[PDB]
Amino acid sequence: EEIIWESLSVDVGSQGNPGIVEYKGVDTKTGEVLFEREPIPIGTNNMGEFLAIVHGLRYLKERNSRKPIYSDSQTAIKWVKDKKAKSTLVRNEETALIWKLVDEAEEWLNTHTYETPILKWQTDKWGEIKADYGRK
RNA sequence: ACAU
DNA sequence: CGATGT
Ligand SMILES: [K+]
Ligand SMILES: [K+]
Ligand SMILES: [K+]
Ligand SMILES: [Mg+2]
Ligand SMILES: [Mg+2]
């Protein structure tokens, strides 16, 4: 319907899928970059989108902020709601880092509480999410 | 089919 | 064109 401008927007960026994964969070109103994750050598788009939301939850909780989070990823929103990232990515030596970070994010969700609304960014109506990397 |  | 996901 209407954009909630008082919000945090998150997005993944990648080089290949699977490939090098990063993510960032921005103030929806102003575009100010609030956090950026150092690139992870091998991961998937959906793992990165999941980590971005969970990082947003942790960022907002530490700052006592009740703002919602926007994500464009139907998959990642569902994984966060379930507290379980149902990724198909093989677990091997090459993917150990991303899977460690995903496991740690699930662990955080299972030991902490939050009321943050996690909202779908409506790309078909509103254009690209404000945290997008501009690579498509 | 839809969402990345 | 290829991939990740519900
Ligand atoms: K998009
Ligand atoms: K992009
Ligand atoms: K498909
Ligand atoms: Mg996205
Ligand atoms: Mg994007």
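In chain A, numbers come from Swiss-Prot; the residues present are 61-196, in order.
We read in the header that X-ray crystallography, 1.4 Å was used to get this structure.
For all residues, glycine too, the Cβ spot is worked out from N, Cα and C.
Some features that Swiss-Prot has for this protein:
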- A:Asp71, A:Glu109, A:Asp132: Mg(2+) 2 binding site (BINDING)
- A:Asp71, A:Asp192: Mg(2+) 1 binding site (BINDING)
- A:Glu109 to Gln: Loss of activity (MUTAGEN)
- A:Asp132 to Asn: Loss of activity (MUTAGEN)
- A:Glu188 to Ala: Strongly reduces activity (MUTAGEN)
- A:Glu188 to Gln: No effect (MUTAGEN)
- A:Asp192 to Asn: Strongly reduced activity with manganese. Loss of activity with magnesium (MUTAGEN)
Densest Cβ environment (other Cβ within 10 Å) across the mutagenesis positions A:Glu109, A:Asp132, A:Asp192 belongs to A:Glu109
If you check the recorded positions A:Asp71, A:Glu109, A:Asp132 one by one, which have a CB less than 6 Å away from any atom of ligand 1?
A:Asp132
Give the sequence-ordered set of same-chain residues, not counting A:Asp71, A:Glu109, A:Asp132, with Cβ within 8 Å of the centre of the Cβ atoms defining the Mg(2+) 2 site.
A:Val70, A:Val72, A:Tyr83, A:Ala112, A:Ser131, A:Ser133, A:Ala136, A:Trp181, A:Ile189, A:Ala191, A:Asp192
Specify the secondary structure state of A:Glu109 (mutagenesis position) as given by DSSP, simplified to three classes.
helix
Checking the recorded positions A:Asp71, A:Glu109, A:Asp132, A:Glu188, A:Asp192: which ones have Cβ within under 6 Å of ligand 2?
A:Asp192
Please go through the recorded positions A:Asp71, A:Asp132, A:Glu188, A:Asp192 one by one and keep those whose C-beta falls under 6 A from any atom of ligand 4; give the result in sequence order.
A:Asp71, A:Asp132
